[PDB]
Each structure stands twice: as structure tokens, then as C-alpha cells.
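*Asks:* After the C-alpha cells below, expect a handful of questions from me.
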Amino acid sequence: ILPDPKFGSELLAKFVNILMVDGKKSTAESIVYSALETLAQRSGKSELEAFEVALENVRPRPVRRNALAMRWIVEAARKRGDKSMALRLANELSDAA
Amino acid sequence: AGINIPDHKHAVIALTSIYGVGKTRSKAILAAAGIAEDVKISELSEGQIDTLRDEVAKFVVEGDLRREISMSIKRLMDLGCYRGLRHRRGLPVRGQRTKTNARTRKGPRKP
Amino acid sequence: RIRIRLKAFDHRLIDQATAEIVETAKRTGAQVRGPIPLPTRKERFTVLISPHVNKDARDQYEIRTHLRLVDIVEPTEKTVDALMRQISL
Amino acid sequence: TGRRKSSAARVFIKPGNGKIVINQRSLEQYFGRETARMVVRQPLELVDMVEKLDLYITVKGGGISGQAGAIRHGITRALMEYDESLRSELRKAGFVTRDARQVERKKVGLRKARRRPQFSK
Amino acid sequence: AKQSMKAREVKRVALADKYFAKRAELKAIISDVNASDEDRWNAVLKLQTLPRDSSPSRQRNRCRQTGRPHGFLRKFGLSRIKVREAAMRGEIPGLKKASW
Amino acid sequence: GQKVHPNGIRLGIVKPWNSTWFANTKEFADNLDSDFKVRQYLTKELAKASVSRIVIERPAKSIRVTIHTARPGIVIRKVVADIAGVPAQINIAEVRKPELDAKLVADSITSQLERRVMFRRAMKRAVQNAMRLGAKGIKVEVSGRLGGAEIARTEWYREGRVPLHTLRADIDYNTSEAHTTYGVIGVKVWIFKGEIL
Amino acid sequence: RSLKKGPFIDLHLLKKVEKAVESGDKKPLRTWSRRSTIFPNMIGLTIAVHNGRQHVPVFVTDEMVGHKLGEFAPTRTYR
RNA sequence: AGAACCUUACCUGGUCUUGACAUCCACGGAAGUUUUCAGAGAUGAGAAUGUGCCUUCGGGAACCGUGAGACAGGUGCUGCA
RNA sequence: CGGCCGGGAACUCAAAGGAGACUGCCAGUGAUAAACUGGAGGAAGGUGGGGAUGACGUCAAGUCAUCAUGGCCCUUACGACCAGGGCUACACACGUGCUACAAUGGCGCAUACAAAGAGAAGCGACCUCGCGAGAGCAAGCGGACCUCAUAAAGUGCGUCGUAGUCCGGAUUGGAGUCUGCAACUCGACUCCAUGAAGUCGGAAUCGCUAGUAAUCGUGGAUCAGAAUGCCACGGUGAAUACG
């Protein structure tokens, strides 16, 4: 299991892994980079790196808790399109805050 | 003219809407007429449209293509060949498999 | 200049063949360089075993024909004697 | 020299202070996708003498991450032939190299290497 | 795979070897199209007077010792079962259990 | 259920092939046809000559056929020189141990069956003569209509040690078919000599 | 056909059409090589194709001058 | 691990039946080659040419045709021999 | 400024002969035994991975249709031949794949990366013609050199924007190209036009735990030509295994 130490964040490695449907890694990296760009508008308190309020979600081991949380996040993200590479992070921030 | 009135589309994509000219034929017509391939019809002036009308009417038009297809199929049917017989009975002509496939040619799967 | 190619089936067979060739080459002299082994050609093809209904039953056959060659910088009378004791001029 | 999923990689030591050229081209021109540079920077960051010494690399075969792993094994073999203390310090951390994870041979009677076809009752 | 079928095969390859040359010249003057429409017509004339046999279109190249029309290879010239038995009893160089 | 050939899996392990010649594709095809035709011809003309092994070698435009067998004073290259368009020569290897020969014991079993000797007696005589010579393993098997009745059986006898999942085992296996008034009977014989590789 | 060379017509059909022009009256023009196409000498003829078991006559005119012979007589049937 | 006639083992009409394929007997002719007509082709009738290697030269040896007896052929049946 | 040649056998590659990991060592557990866990060394640590390797017998399972054979039958025949047709037919259902139902998407431009295999009664450089399937010319190569042979997803720019729309491609018409005596039942491909159904699938069911599945491409056998099939190879590359 290799991480992505460009940003560290093995949780974001899991995120790009579950966003790597059909094995497309560079495109999922572009997706998470657009997500980082749209997240740097606010950026919270290191919110562009880690997620604090997104852990205790409305639909809940802590590793399995985070796995179910990110699964629900990806589901509610890919549920709609309309410039998905911003609408997915829009749904993410709506579910988080 | 009357037909092919889209909104916020490029010229080559717009010219596809006429029954008888599509993507590559629109590209060839625009190359012969000297028209850009990316300009929308709303930004396009009528000075190119009056030439485009004759440039497309040089080739087959909607009604002419429809009546040509109709006269060809009725000609083949009245000749009574294998093509005409399969066109009358609703069977494919190019040697497709009517055992399980050719549902689009045969009709709805009611029985 | 003069390239002598040879082919065999067994690895020890092609090894002893090239050994005999390089031994008679060191005998005749003329500064013969060593053997040049080339990558073998693998001729694989699957065959249905039984003549009836069985698709998972297919064998795997391997062909490993070893093809090597040696070089001669200048052909001489002793080299042609060691020849007449594949050729490319 | 090292390899990774059928991708040969040859290395050469040359002190250049930031000169990384692969196949007579810069790394930013030849490689890219903003992940290969990072996965080859990952050994270069902790213990690898990032400056004061550079490495001329050539690659043959492979794709992107395969060539990245091949040149990573190449630079760690260059470090090993340079000295042994840094090799031991790399092996103490999570940098054990030569990971043999090649592609499995296609089987017979299957749709892929480890995929049995669908069968009904 | 019968004696009659192998007789048909050997007479087919014999007629092919006999009438190969004139059929080859006919195909050559058919492929060479620069002029001589009437000579092309006469080439088709001779090609139609030539029987339908004696051509690689007729050449089926089935098995030799068994005559099996299915499961043939142009490298060994026999059936799948016969080349399997040949590699089984071991009278052909190579053909080991391929394992890579 | 369905095992593999011992020789067919140990072609490049212990027991070598019976043909040594290289050629291109069509040359390999016609040469295979020629060698199979001359093998069938030699077998059907010397079936009573106790023929065991036919090995062919073609270095360069020359056939060398060696017959590994016992009792060599039966025949004495005419037929192979007439059929093949290249020069050919014959050799005869009078090998020892005439009882440890798979083709010879298959011929003897088929001859006893066509002479209507009992199956158990024939198998017992075969395995006893095989083990008395000084062998290590012998497995015989008769298949098909054990008595000419309407029920077919596969009676097999073993003795000593006949391994099959050991690839370094010097095991030779041979099949034979006898054409009798009750059909055909297929005999499979296994001879295990030693353990060296 | 490859549509550049001569449209293939069989020799026996050619000579039977010649005999029909001479004295054959164009009625009993039985054909078996339906693989041959048609070219403008077959206008208003009565050609009997051997599509199935016997020969069935079909009138061929200028509206079907460029076509194939096996079209005008089918080989398929429904209940 | 491959249907366009072949494959083809099948059906419509024409054929040959010691046979398409292996062998025996007696006779004639080396073998072979160009080519025309009836015909969808299989098939029948012609017109020229070649005539050898050995010669016990009433004939050897492959080859083509004629007549009969053996047989042959069968992808016809029985894996419940 | 092409490994192109001198030069070198350093390195890759090539095929050989060997070596390298065998519970080899330490601690603990375990009836000191067998055996297990952790750790160092080590490229590989507990048969490293994969293929191959199929027990006595079961289904009187399939094959006398590839073949071999006891018996039965045809033997002016069910035997040999010939042309056309069928094997590709179509009220319907089932099975295995492929293409999609698009926005990690389509299309336009430039461009990065192989393994493996095949080739002479063939592959085909290179030029010209052609929007094209391809045609004329033709050196090299039964071959690590010559040819197949331009890999694509990816990268960089642009176009639209959530619609059957620029997704998708069935069907049909006109015209061409290839092999093949011959392309209509009964081939493939291409130029243009038409562009349908399809908007994520019910009860239910199948495969998969690793650089495997998932996705994209290439080659080969078969074959005159004719595969979404089969057999191999490569590119990117997951999540889960508490039980």
C-alpha cells in the first residue's frame, strides 16, 4: 500500500484510490488537485490537508468509520454532475459544514 | 432557411440538422465556401448564409433525399427482388442473423 | 566477415557444439572471437486435447531452438579446411 | 542497474548540483503527471544527498510508475555502491527495494489471468 | 478423412500443380490493368473455361495421415490429436510443457 | 482419472526424444510426414521382428535411423532410401534386458491374449519376469472386455514402487492395442528402472 | 466485385444471351451461375434463375440493369 | 485453430458401376502434349504429336483402356461390447 | 550531433554453466519433541510467486464421426461423381461476449511508453496517385539488423455543456477497395448521407482479494480471403479479507 507523500495524507491516498475507478491515476490526481484548488478558497485550519468535521458525519474501528464516511462522501459526490470537479467538493463542504 | 434553426451551436454541428448533410459533408461545404468551422450561427452574418444556401442546394436537400429513398425502395419492391421482398416483409437485407438478433428490424418484442 | 551460424535444440547440445566450433577456431587461429548467443524463438500454440466438448482442456507446448553464431575476420586456407573437415560471406 | 516490470534503467554518478536529464531530455519534459517527480523525489528527500551530486539516468521499456520504480531501484543501487552506511539507514526505514510484483500469465479457459468466466446452472 | 476424400485431396493438388502456371499468367494479366479491355475479357474467357478446381481457393490442406478437415496446422501438417500423441510419445524435437 | 505421459513430461528430463532434426516450417511438415510414413512402414513390415525404439537423426541432408531392440539377427535401408529423396543409413542397437522392454512385453501380452491365455496369468507372468530380472518398478494394465463379455474392466497389477509424481524417475510408459475377435484390448505398461537425473 | 474491373458475367450466360439474340426468343434463358451480375445487354429479357430446386423466370429491364442476379429469385421461405 | 462451389457427412436432377481409392489375370498401346464440338459440370466423339530406359525381342518396368471372379467403399447402426 | 562510423567489453541484452534462502540464527511459546509467533541478516522467511504435476474409483458420462475394432445392414448401393441450394433459414426463449446509455465525456491539433510473436508460390521499405478501403514501382529479409510497426489511454491547448445534446451506434441508400474462377442466399473494409433503440437495468445470478479485478491496445494460430471467438503479451492500476 503506497501513499502519496506529495501531500502526505494516507486518507487522501485512499480518497484518490476510491476515485481511481477504471485504474485512471493521473486523471484522479487532476480531480483531487481541482478539489484542493476549490478547497483553498477557505482552507480552514489545515482543512486543505486533513478533514476534521467530515469525520463525524450524519451517516456513521475508526478506520472502518472513516472508510464508510468516505464511501458516503464519494457516493453523494458522484450522484450528480454539472461541472462535477467542483460540484463534488461543493457537496463535500455542504455535508461537512 | 426554415429548417436547421438551432441556438448556441457551431456551424458544422448546426449544419448536421438538415436531412442530407452531417459532420464531414458540413466540413466539406464550409471548406468549399471558406467559412470558419467554430463560429456560432448567432455571430455568423447573413452574407455567408446566402452563399451557404446555394452551396448546400448544390447537393441533395431534405425533400429530394426523402423522395429519392422512397422511389428507390418502391422501385426495388415493384421489381420484386430478394431486397424488395425483405423490405416488404420487414427482414434485413445485408445478411444479418434473424434467429435471435434483428429485433430493431423486426419490430417490438411483443409475442 | 565470415559469419557461421548454428542451431540446436538442447542447451547442452548447443553449448558443446559452440565449444567444438571455438576449439577448432582456436586451432586454426586467425583471431576468432567467441560465440555469440542470440535470443531463441518461442513457438507456442495451444491445442484442444479431446475431440469433443472441453475448452479448459488445452496443453501448452514450448519450442526453444537455440541459434548462435561465430565470426571470422578473414577467411584463409586453414579456415576453409576447418570448414570442410549456415554460412554468410 | 535495476529493473521494474520489464523496464531497464541504467544510472551514472555525476556531481552537477541539480542536473537531472533522462534520455537527452529534462525530467519535466520527459516525465510528468506531477506524481513521477514526487515518487522519485521521495528517496531524494530523506537520505540520498539531494544536492552536491546528480545522476544521469536512461530507461528502456515500462510505462510511468514502472519506470519510476526502475529508476528508484537504480538510484538506490547507486547509493549502495557509493556507500554501505546510507544503504543500512535506508533499509532500517521503509525503503526495502526490489519488489517483485510483475503481471501474472494469462490462464487457459479463463477470460483473464485470475477471472473465471460466468456460468449459469 | 476417407480414402475417397484423400484421393480428392491428392487429385486436387495434382490438378493445381498442373494448371498453376496458366492460371498464374491469367491472374497476372487480370491484375495488370492499363489497357486491353478485350484482352481482359479473353483472360476471363480462359479463366472460366478453366474448371473451378486447381486453385488455392480449392486447396483446403487438411490432415495427411488422418485427413481431419478440422484442427490443422500448417507447421506440422497433421491433426491436433495426432500432434498431441506425437509430442506424447516423443518423436519430435522440443514440445515440452510450456510454463512461463 | 486422466494422468499425463511419463515420457511426454520427461522428454527433456531423463529420456530424450526419438527425433533430432531442425528445419523451417514447410520442411518440418514434409519431413514429419516422411518420418511418420517410414515409421509406420517399418512397424507394419517388421512387427514380428521385436522392434522397440526407432530414433531418427538428420544432421545435414542425411537420415540416420537407429533401431534400439533385442535379438538383432532378424533383418540381416532400402525402403527408406527409396521413399525418402535424401540418403539414409540404418543402425541396430542390440540393447540388453529383453524383459524390461515396454514394447516387447506389450507384444508378448498381446500375443498371449490372441492365443487366449488368461488375463491374471499373463499379468502375473509379466510382472514376475519383470521383477526377476532386477527391476525396481513395473505396472501393467489391461483395459477393455476382461473376458470378451459385455462388461469392460480395467485390471491393473503393481509391484515394488512405480512413482509418477517424481519427475526424476526413470519411468518408461507404452501403450499397445490388440485386435481380437471380441474387439480391441488396450494394454498400458509402466517400467520404473531407477532414480537418477 | 471490387467495382473497378469488368463486371463479372459468365461465359455460358454470355453465349446463351448471344443465342437468344440470334434465335432464342429470350424465353428459356436458364441460369445457374447467379453469381454473375448484369450489364446493359440484358434489357427486357426473361431469365430463369435456378435459385432453389428448379428454374423460375423473372423479367429483367432497364430499371434493374445494374444489380445482382441472385436478388430477383430468393431462396428463403416462411410458413 | 474458421461454410462462397471444397469443406459437405444433406436435398433437387443427370451419370458410372470390379468401381474414386489397394492388389491379381489376358490383350492393345511408351508415358505425355496441343486443341474443337454437345453440355451448368461430371461426361462422349474427334484432329495432330511424342514413341524412351532394357531388348529372353510369343516380351521386361511405372503408365492408359478393355472383361470377369475376389474384394473394395460406407461420416450407415450399436460407447448400454 | 544518426552509435553514424574508429574505439571499448565497462553496462544492458543474449544464451549457457553455477551461485543465491535451506527454520540458516536469536528470543519466546509449545509435553526439551513436532510445530508456531516476533526480530536481525537477507533481493526473496517461512513450500517467495506462477505454471506444470489429476490417487483408488464415481457418473454402464462423450466419442465405433478424427481414428482403431467385435457384431448388424447397403453392395447397379446407404458406393463413387457432378452443378444449384442448405449448414448463415425466424412466431419465440436461453447462453457467452462486444458497443453504449456520456462530462474521470466526445471531438480537433502536437506529443511520451513497450513486451511478445510472425514472415518468402510472403512481409513489404521508399516515392507517386487517392478524402479512402488501396493501386503502380520496388531494395531488404526464411530474419536481434528488413517488414508487420504509427500503440492508446496519459500529457499540453481548444470546443461545448447535462441534453438522446457534438455520447452511442443498429438499419438503410448512393459509390468505391481488397483477396478470391466467383462477394446475390454467402466476406471484410472504406467515402458521404440517415442516423434508431439505449438515459444505468426486476425477481435473481456470476467472477474477483492482488500491482489481481477494472480499463486500453498489440501479436499469433486457424485461413485464398473471411472472427466482438480462442490463445499469448504489454500500459495505468484500486478497495476489502473483523470472522
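Chain A residue numbers are taken from Swiss-Prot; in order, the displayed residues are 12-71, 92-128.
If you're wondering, the header gives electron microscopy, 3.4 Å.
Each Cβ is built from the backbone N, Cα and C atoms, and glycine gets one as well.
From Swiss-Prot, here are the annotated features:
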type	residues	note
MUTAGEN	A:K36 to A or E	Defective in ribosome assembly
MUTAGEN	A:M116 to G	Significantly decreases affinity for its own mRNA
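In the displayed structure, how are the listed features positioned relative to their neighbours?
*Replies:* With a cut-off of 8 Å between CB atoms and residues at least 6 apart in sequence, the same chain places A:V27 near A:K36 (mutagenesis position), listed in sequence order. Classification of A:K36 (mutagenesis position) by DSSP places it within a helix.
Using a 10 Å Cβ-Cβ cutoff, A:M116 (mutagenesis position) registers 15 neighbours.
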